[PDB]
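Student: Handing you a structure now.
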Amino acid sequence: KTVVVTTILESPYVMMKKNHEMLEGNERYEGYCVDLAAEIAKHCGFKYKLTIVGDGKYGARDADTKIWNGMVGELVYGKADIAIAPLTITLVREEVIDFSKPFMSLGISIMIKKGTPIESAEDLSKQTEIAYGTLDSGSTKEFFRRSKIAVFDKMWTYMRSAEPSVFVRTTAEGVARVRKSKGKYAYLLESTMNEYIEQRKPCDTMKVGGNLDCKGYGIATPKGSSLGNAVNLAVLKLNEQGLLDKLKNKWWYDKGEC
Ligand SMILES: N[C@@H](CCC(=O)O)C(=O)O
């Protein structure tokens, strides 16, 4: 009867508490999604075990083998009951799993080292001296692969064959790469994560341009699962109560450094 919660380490959604060497199970982690977890549980009614996805990925279906990896996979292949993390709600995913009403909104955005000669996605697509990429197995990559919009199509045609690879394994790798590339690498990632990093020392990154799209994160559960209707109801209620906004103040604004 214990629901197993699959999630991923992504600041400030899920972070290792500073004294993680000890404290067991769910007491080891902290962050927005951890708090959201508890709330959903207390409101929906049930206990849960927080588990960090093995492959540390969000979720992509290998075109060749039609096999889903990451959190989406662990949901489609009975390895987890519910996914509570910043998992983007998308068309292709809504065909093999179920999402609640979004609990937070976001859009793809651009992160550059301060002083980089880039002010927009169009700027990036009209030059080549500055490389750029996204997270390897997430929705941002797939957004570009699929885009029909001229600019993003052009950006994708560049990214897929870019050498060396512009794709990263984690958000931290993308960010690091932006910081250690002397203004020669731009990173495309979701605004939520982009804005968090922007308010954290060394305060050398920046967000330029507007969001490239509008999307939402949602609690995910297996097709026709048992919690489906409940969680959506819990989410709508927390949204109603205004508790999701408060969690946002807690983890984003009340912790700026620049
Ligand atoms: N939120 C994305 C991961 C981050 C990204 O793709 O930029 C997903 O659920 O795949």
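Easy rule for this one: first residue shown is 1, then count along the chain.
Technique stated in the header: X-ray crystallography, 2.3 Å.
Keep in mind that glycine also has a Cβ here, set from the backbone N, Cα and C atoms.
Sharing the features that Swiss-Prot gives for it:
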type	residues	note
BINDING	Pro86, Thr88, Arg93, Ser139, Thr140, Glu190	L-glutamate binding site
MUTAGEN	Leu91 to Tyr (Swiss-Prot position 504)	Promotes dimerization. Strongly reduced desensitization
MUTAGEN	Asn239 to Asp (Swiss-Prot position 775)	Increases rate of desensitization
Student: Among the recorded positions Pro86, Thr88, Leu91, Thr140, name every one whose Cβ is found under 6 angstroms from ligand 1, counting any of its atoms.
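Tutor: The qualifying recorded positions are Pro86, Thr88, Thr140.
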Student: Taking 8 Å from the centroid of the Cβ atoms of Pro86, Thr88, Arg93, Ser139, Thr140, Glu190 as the cut-off, which other residues in that chain fall inside it around the L-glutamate site?
Tutor: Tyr58, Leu87, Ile89, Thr90, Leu106, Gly138, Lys215, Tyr217
Student: DSSP on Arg93 (L-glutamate binding site), three-state: which is it?
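Tutor: Once the DSSP labels are grouped into three classes, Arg93 (L-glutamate binding site) ends up as helix.
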Student: Tally every other Cβ atom lying within 10 Å of the Cβ atom of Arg93 (L-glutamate binding site).
Tutor: 24
Student: Measuring Cα to Cα, tell me the gap between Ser139 (L-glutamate binding site) and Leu91 (mutagenesis position) in whole angstrom.
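Tutor: Rounded to a whole number, the Cα-Cα distance is 10 Å.
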Student: If you count CB neighbours within 10 Å, which one among the recorded positions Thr88, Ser139, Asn239 has the smallest count?
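Tutor: Each of the recorded positions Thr88, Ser139, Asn239 was scored; lowest Cβ tally within 10 Å is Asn239.
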Student: Of the recorded positions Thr140, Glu190, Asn239, which one has its Cα closest to the Cα of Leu91 (mutagenesis position)?
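Tutor: It is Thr140, whose Cα lies nearest.
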Student: Counting every protein chain present, what is the number of Cβ atoms, excluding its own, within 10 Å of the Cβ of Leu91 (mutagenesis position)?
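Tutor: There are 8 such Cβ atoms around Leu91 (mutagenesis position).
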